[PDB]
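Mind looking over this structure? Questions follow.
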Amino acid sequence: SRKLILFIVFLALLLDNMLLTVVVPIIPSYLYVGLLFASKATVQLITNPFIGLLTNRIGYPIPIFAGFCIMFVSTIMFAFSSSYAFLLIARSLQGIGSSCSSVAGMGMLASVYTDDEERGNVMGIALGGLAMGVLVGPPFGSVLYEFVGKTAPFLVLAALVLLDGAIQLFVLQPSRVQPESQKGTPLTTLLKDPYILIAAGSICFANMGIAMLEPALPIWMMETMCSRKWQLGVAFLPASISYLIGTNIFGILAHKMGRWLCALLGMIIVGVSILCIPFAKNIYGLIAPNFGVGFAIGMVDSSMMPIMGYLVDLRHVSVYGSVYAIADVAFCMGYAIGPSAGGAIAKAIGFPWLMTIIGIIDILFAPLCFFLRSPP
Ligand SMILES: C[n+]1ccc(-c2ccccc2)cc1
């Protein structure tokens, strides 16, 4: 019964992303900044190779259990810490624990579900845990912040974090270090492969699109359309709901459609949607492009996550910690320098021109995905 491992990875991703999306609106309010926001992604980017090597020395369960212990301490510190230095330390600890959870859980899903289609299906659900977490983070945080108090959301998360830990002690039960069998291809060998580079680049550019869109779209809104406070929250809501739907459907569906074709169509759709965003004049005109952006990024992510495991299964040694380190690096590159570069370029040349540049880059990189098809 490997469904318990799937449940634990689903819950770990869900709770990690709930914490990630809950800490966002509260802290500026609690403190009343870019380095604090980017510290999690930077630390995760730095420690991804080390976790990729460590899971090959001691196994997956011990790094996964430590992810809960660091997550529990990070959650407890988040509840009581009121200093910027301690918030930064907690954020970086969350980065280390999220690196452990992401890399080791994706590796254990890939090593437990070795089927090519079941792997896509179960990473569809697991990434759907991430989508559900990003969906219900802000609402849960806001309601429990208004009703009970500032530290109430952190304590409830801490209770389920402990409960995930009890199942983790019951079945993961990592009493002792057990070494893996075979040595993975060095990271340098992995980084010379052009197709792994193309897959990572597609993930990086598609995700950097949304990473620079999400904090810069309201900046355009308050100056052009003068939207009210709730409209900003509801404007990006179709993106999140469509990301949930796209992840859950396309984890199942992209194998039949074709992962290369699904990625290419997602790249074109996100490029055209980003190109059409500057033409919109009101929220009803933004419902369709945001839905398309989220839908297409769901296609791309749910099609390129299993392809990273497929690439090493085809070309290299089948150890997944180190290649999912690269896959997570692709995300962290977009999510680390995203807001800063987006703001800088928007101030320099303009927001519509920035989005046109993103669309052109996406559209021109889309033909590169043609090489990802299987030779037969
Ligand atoms: C890794 N990853 C995190 C978040 C998203 C996301 C998707 C839609 C809306 C907001 C965030 C996508 C991928």
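Shown for chain A, in order and in Swiss-Prot numbering: 18-49, 131-474.
The backbone N, Cα and C atoms fix where each Cβ goes, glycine too.
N34 to Q appears in Swiss-Prot as a mutagenesis experiment; the accompanying note says: Reduces binding to dihydrotetrabenazine. A mutagenesis experiment is reported in Swiss-Prot for this position, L37 to F, and the note states: Reduces sensitivity to tetrabenazine. Reduces fluorescent false neurotransmitter FFN206 uptake. Abolishes binding to dihydrotetrabenazine. Abolishes serotonin uptake. Largely reduces sensitivity to tetrabenazine and slightly reduces FFN206 uptake; when associated with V-308 and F-433. Quoted from Swiss-Prot for the published mutagenesis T38 to A: Abolishes binding to dihydrotetrabenazine. Abolishes dopamine uptake. Swiss-Prot documents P45 to A as a published mutagenesis change and attaches the note Abolishes dopamine uptake. The note that Swiss-Prot attaches to the published mutagenesis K138 to A is: Reduces dopamine uptake. Abolishes binding to dihydrotetrabenazine. Abolishes serotonin uptake. For the mutagenesis result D214 to N, the note given in Swiss-Prot is Reduces dopamine uptake. Annotation of the published mutagenesis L225 to A in Swiss-Prot: Reduces binding to reserpine; the original residue is retained in the structure shown. Taken from Swiss-Prot, the feature serotonin binding site applies to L228, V232, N305, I308, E312, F334, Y341, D399, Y433. Quoted from Swiss-Prot, the note on mutagenesis experiment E312 to Q is: Abolishes dopamine uptake. Abolishes serotonin uptake. Reduces binding to dihydrotetrabenazine. Abolishes serotonin uptake. Here the residue is the original one, but Swiss-Prot notes a mutagenesis experiment at this spot, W318 to A: Abolishes binding to dihydrotetrabenazine. Abolishes dopamine uptake. Abolishes serotonin uptake. Quoted from Swiss-Prot, the note on the mutagenesis of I339 to A or N is: Abolishes serotonin uptake. Quoted from Swiss-Prot, the note attached to the mutagenesis of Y433 to A states: Abolishes binding to dihydrotetrabenazine. Slightly reduces binding to reserpine and FFN206 uptake. Reduces dopamine uptake. Reduces sensitivity to tetrabenazine.
Provide an account of the burial state, proximal residues and distances for the features listed.
Sequence-distant neighbours of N34 (mutagenesis position) (same chain, 6+ residues apart, CB-CB distance under 8 A): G227, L228, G231, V232, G235.
Take the CB of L37 (mutagenesis position) and look out to 10 A: across all protein chains shown you find 19 other CB atoms. According to DSSP, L37 (mutagenesis position) sits within a helical segment.
In sequence order, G231, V232, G235, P236, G239 make up the list of same-chain residues 6 or more apart from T38 (mutagenesis position) whose Cβ falls under 8 Å from its Cβ.
In the three-state DSSP scheme, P45 (mutagenesis position) is classed as helix.
Less than 8 angstroms from the CB of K138 (mutagenesis position) sit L37, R189, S190, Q192, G193, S196, each of them six or more residues away in the same chain. Secondary structure from DSSP puts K138 (mutagenesis position) in a helix.
Cβ environment of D214 (mutagenesis position): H353, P404, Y408 lie under 8 Å away, each six or more residues apart in the same chain. DSSP gives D214 (mutagenesis position) a helix state.
For the recorded site, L225 (mutagenesis position), the DSSP three-state label reads helix.
Summarising the environment of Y433 (mutagenesis position), the number of other Cβ atoms within 10 Å of its Cβ, over all protein chains shown, is 22.
For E312 (mutagenesis position), other Cβ atoms within 10 Å of its Cβ number 16.
Long-range Cβ neighbours of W318 (mutagenesis position) (same chain, at least 6 residues apart, Cβ-Cβ under 8 Å): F449.
According to DSSP, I339 (mutagenesis position) sits within a helical segment.
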What is the number of other Cβ atoms found within 10 Å of the Cβ of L228 (serotonin binding site)?
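Result for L228 (serotonin binding site): 21 other Cβ atoms within 10 Å.
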For the break between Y49 and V131 (81 residues unmodelled), what's the Cα distance in Å?
12
Does any of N34, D214, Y341 have a Cβ within less than 6 Å of an atom of ligand 1? These are the recorded positions; tell me which, or none.
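From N34, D214, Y341, counting a Cβ under 6 Å from ligand 1 as near, the near ones are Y341.
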Find the shortest Cα-Cα separation between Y433 (mutagenesis position) and the recorded positions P45, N305, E312, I339, and name the residue that gives it.
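Nearest in space to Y433 (mutagenesis position), counting only the recorded positions, is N305.
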